[PDB]
Amino acid sequence: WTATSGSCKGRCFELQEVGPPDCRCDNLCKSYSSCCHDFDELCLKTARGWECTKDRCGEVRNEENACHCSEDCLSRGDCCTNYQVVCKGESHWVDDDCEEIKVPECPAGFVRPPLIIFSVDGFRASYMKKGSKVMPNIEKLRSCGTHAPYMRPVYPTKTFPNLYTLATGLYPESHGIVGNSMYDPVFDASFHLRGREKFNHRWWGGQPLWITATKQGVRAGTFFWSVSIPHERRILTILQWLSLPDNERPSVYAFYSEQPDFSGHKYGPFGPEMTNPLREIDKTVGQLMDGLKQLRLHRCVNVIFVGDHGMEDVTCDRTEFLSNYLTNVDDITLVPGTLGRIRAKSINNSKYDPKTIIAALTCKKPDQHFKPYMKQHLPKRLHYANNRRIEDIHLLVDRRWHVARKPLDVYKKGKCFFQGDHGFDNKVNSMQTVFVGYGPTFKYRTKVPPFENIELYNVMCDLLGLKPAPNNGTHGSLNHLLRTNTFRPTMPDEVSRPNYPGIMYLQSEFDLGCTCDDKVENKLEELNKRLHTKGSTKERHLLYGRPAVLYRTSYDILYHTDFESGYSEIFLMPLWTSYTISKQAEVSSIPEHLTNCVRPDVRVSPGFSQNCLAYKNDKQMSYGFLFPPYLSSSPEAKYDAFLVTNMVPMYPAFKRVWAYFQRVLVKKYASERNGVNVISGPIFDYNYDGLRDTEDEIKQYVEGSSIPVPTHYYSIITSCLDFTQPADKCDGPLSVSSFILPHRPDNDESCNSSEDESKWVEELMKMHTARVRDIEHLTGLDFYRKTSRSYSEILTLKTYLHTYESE
Ligand SMILES: *[C@@H]1O[C@H](CO)[C@@H](O[C@@H]2O[C@H](CO)[C@@H](O[C@@H]3O[C@H](CO[C@H]4O[C@H](CO)[C@@H](O)[C@H](O[C@H]5O[C@H](CO)[C@@H](O)[C@H](O)[C@@H]5O[C@H]5O[C@H](CO)[C@@H](O)[C@H](O)[C@@H]5O)[C@@H]4O)[C@@H](O)[C@H](O[C@H]4O[C@H](CO)[C@@H](O)[C@H](O)[C@@H]4O[C@H]4O[C@H](CO)[C@@H](O)[C@H](O)[C@@H]4O)[C@@H]3O)[C@H](O)[C@H]2NC(C)=O)[C@H](O)[C@H]1NC(C)=O
Ligand SMILES: CC(C)(C)c1cc(Cl)c(C#N)cc1OCc1n[nH]c2ncccc12
Ligand SMILES: [Ca+2]
Ligand SMILES: [Ca+2]
Ligand SMILES: [Cl-]
Ligand code: NA
Ligand code: NA
Ligand SMILES: [Zn+2]
């Protein structure tokens, strides 16, 4: 209940929320059906429109007008935004030449440059270029300020997940807004676009920027605007708040436009009808900047122009129906569209089986436009699993397509309405969105590389002098956007120092069940192999320092001619293995006599070694090697590759992937990149939280042993960004690509896996591309500790994702 017979007189767009049943005069009142009776009359005035004209100049103040052209309007803070242009001979902001803002130029009583976030729904990255002729205000922001060619959204590429990521720095799995629609089984409650449950605070995890600000003494404007408040009134309200007294005035503000998303759904991303919404958004930007200029704030305020996601061409005819695959289609609930989420219609049905649903949806039609996954098997770059609101079964839908339960869902919701949609995999080009920063704290005329929207919360906090709440950004990775206010991070401290074992065991102390045909015998070459086991080639194979171990554990550094490793006594395998392959390196085969060779490592105790008998007796599990025997520098060096300390457990199906990567792709990348340094290793993430498992979280071991089975294998492949220099003699910036491959007992994910590895393996590896940072979270390791580069630059490198999309 609301007692709507109080009044909004002098309270219009009040910042503090008053509690029921007292009637409200803030934005949200409309969305809650709780505004006072006179809210429209007093707070939503429209009389005479939004622009001054010559005949209104110097008018007598009429309080009914939407905005004012009277002499007193500047001091009242309520002129139409074009007032000084029409009445005082001033230029529009867009007509002024760009001049570098070297320092904030703020009115007295301004303690810090304010931040205004201008968010645009569905603003696809390529609009900046393709629409530039109709968006002069936006183009001036972009060209004069700091811009990226695009910004990567989070998955799913929907509105609420991305806007709340912008506000928190968190992945959807952590903040809780995992889609525009959700069921929470602990609450037994549903979240929808329509209606009232979406306002309950239990949906919204983390700490959004407005709360971070408020807790630290910085006042915030509203972030959520009711759909019926027109854009001109949103801008006027921001400008009015900016004229408040110092003690009352917010420092952070947000504007939101429902466009161009609204029209893009109807007409497609480049429909001819899209030109007008882009014109209109630009006009609104022009109003803001003109308004700021009137207040003498245009060289004081930092402005962020940012989108939530892009838009793709999607029509009703490109719909896959689960009714064409499953017999049991009425025993499931599907969350449909540009992603699929499946759960049981009834939790009383004990004949519901996820395995049989997945199998009925796997590779059933030759041009099938979706792929089913258990959520823990989704590419780790998506970070889309660790939330009870994300259903166990997930469908990744091909760009340009939808998935639905039955045809009737599409025509009874029989002809097609829509031509655009979004929600797809966040690496897809059409889903990419925009970032522009303009103001005293941003750089002048500066282009920066594409980056992820999870990074922006930290920067917004830096722009406002706030300490960010714990989040998924990597604070410092965006310092290159900023003139000043940089955050100066330090490297994390190493927690565990390594042991450096020498030769401590005789061959006969081992009873591992391993064989090797290696009884094959010189003081020239005897001292030389000794130097290699003490680390004489380490400078070649460990280019960026050894990774630091950031948790408590017991591990050994092991040196060899061709590779170096950090060997875990707890997990009985390397945490990491590092090696460099020059452009000139040669690929050889595993000699016939060494096919089943595994050799005891006399530096490492039997008790902390793997054994071959375990693999013999585990009928499902085989083994691979981290440093590949195929890339040995010489016949004699190859024996090192067969050490028991270089062995890792591998399903035969996965060994097909791994063998092709090692035998073919590494050498290909070395030829293309002019050498590469490779770091490879295992990952254990049995609870799919994106974070390194402790020993007691491991769910699977090689049968009859304490050898833990990795969930994933990673590689980090580094070279010189200037590819005219070899990877091992690089003077400047680095270039990286990485992956986190799921360690699966089948290749069901790859529908073409019966074919030669040259037709499917690289495609798999591209799907599972990763950031170095993702591998850091999953391993508790810290890479690139010893380079010549600035730490901020290295942080940027660690956040890079190699996407494999063209332009
Ligand atoms: C991305 O960045 C984020 C933020 O940095 C990272 O998330 C953090 O990860 C930490 C480790 O997983 C985690 O720390 C835990 O916090 C517990 C207290 O949690 C509450 O308080 C915080 C602080 O205000 C709050 O933010 C939390 O909010 C979550 O939950 C509510 C709903 O309940 C949601 O509104 C919200 O969206 C959020 O949900 C997300 O996180 C939770 C986990 O907290 C997930 O379950 C959800 O699916 C969702 O992803 C909480 O309200 C604390 O109690 C934990 O302590 C246990 O573990 C320690 C280890 O040191 C152990 O010593 C203790 O014994 C203790 O164990 C006891 O509980 C166990 C489980 O009940 C039990 O088995 C034991 O036997 C013990 O009884 C733990 O420290 C931190 O909360 C989150 N923060 C957020 C915001 O998500 C994320 O990791 C980053 N991602 C990547 C990939 O890097
Ligand atoms: C989390 C939240 C959605 C409040 C949000 C976050 C940020 Cl960071 C911004 C910014 N800039 C805007 C935000 O909301 C804008 C908004 N208003 N009205 C809407 N209606 C439908 C959909 C979105 C909106
Ligand atoms: Ca949106
Ligand atoms: Ca884990
Ligand atoms: Cl109302
Ligand atoms: Na086996
Ligand atoms: Na297959
Ligand atoms: Zn949309």
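Chain A residue numbers are taken from Swiss-Prot; in order, the displayed residues are 51-463, 466-573, 576-591, 617-886.
Method reported for this entry: X-ray crystallography, 1.9 Å.
Placement of Cβ uses the backbone N, Cα and C atoms for every residue, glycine included.
Positions annotated as active site, nucleophile by Swiss-Prot, on the basis of experimental evidence: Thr209. Long-range Cβ contacts of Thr209 (mutagenesis position) within its own chain (separation 6+, distance under 8 Å): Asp171, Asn230, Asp311, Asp358, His359. Annotation note: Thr209 (mutagenesis position) sits in a helical segment as assigned by DSSP.
For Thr209, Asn230, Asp311, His474, the entry in Swiss-Prot reads 1-(9Z-octadecenoyl)-sn-glycero-3-phosphate binding site. The DSSP secondary structure for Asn230 (1-(9Z-octadecenoyl)-sn-glycero-3-phosphate binding site) is coil.
What Swiss-Prot lists as 1-tetradecanoyl-sn-glycerol 3-phosphate binding site is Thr209, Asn230, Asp311, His474.
Sequence annotations record features per position, and here Swiss-Prot assigns domain 'SMB 1' to 54-97 based on sequence analysis. Below 8 angstroms of C-beta separation, residues 112, 114-116, 249, 269, 271-272, 274-276, 278-280, 283, 287, 290-291, 298, 300 of the same chain, each at least six residues beyond the ends of the domain 'SMB 1' (54-97), sit close to that stretch.
According to Swiss-Prot, the mutagenesis experiment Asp171 to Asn carries the annotation: Abolishes lysophospholipase D activity. Other C-beta atoms found within 10 angstroms of the C-beta of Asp171 (mutagenesis position) number 22, with every protein chain shown included.
For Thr209 to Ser, Swiss-Prot lists a mutagenesis experiment annotated as follows: 15% of wild-type lysophospholipase D activity.
Listed in Swiss-Prot as a mutagenesis experiment, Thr209 to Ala is described as follows: Abolishes lysophospholipase D activity.
Within 10 Å of the C-beta atom of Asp311 (mutagenesis position) sit 23 other C-beta atoms, taking all shown protein chains into account. Among the mutagenesis entries in Swiss-Prot is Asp311 to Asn, noted as: Abolishes lysophospholipase D activity.
Here the Cβ of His315 (mutagenesis position) has 18 other Cβ atoms within 10 Å, regardless of which shown protein chain they belong to. Among the mutagenesis experiments that Swiss-Prot reports, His315 to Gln is described with the note: 20% of wild-type lysophospholipase D activity.
In sequence order, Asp764, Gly769, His791, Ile819, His847, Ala849, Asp853, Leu857 are the residues of the chain that are 6 or more apart from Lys430 (mutagenesis position) and have a CB within less than 8 Å of its CB. In Swiss-Prot, the entry for mutagenesis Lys430 to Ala states: Impaired secretion. No effect on lysophospholipase activity. The structure shown retains the original residue.
When the neighbouring Cβ atoms lying within 10 Å are counted for each of the binding-site residues (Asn230, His474), the highest count belongs to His474.
Sequence-ordered, the extra residues of this chain that approach the 1-tetradecanoyl-sn-glycerol 3-phosphate site, with Cβ no more than 8 Å from the Cβ center of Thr209, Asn230, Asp311, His474, are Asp171, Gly172, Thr207, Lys208, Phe210, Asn212, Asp358, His359, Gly475. Straight-line distance between the Cα atoms of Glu573 and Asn576 is 9 Å, even though 2 residues between them have no modelled coordinates. Across the domain 'SMB 1' (54-97), DSSP assigns 8 helix, 4 strand, 32 coil. Gap check: 2 residues are unmodelled from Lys463 to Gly466, and the C-alpha separation across it is 9 Å. Taking only the Cα positions, the spacing between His474 (1-(9Z-octadecenoyl)-sn-glycero-3-phosphate binding site) and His315 (mutagenesis position) is 9 angstrom.
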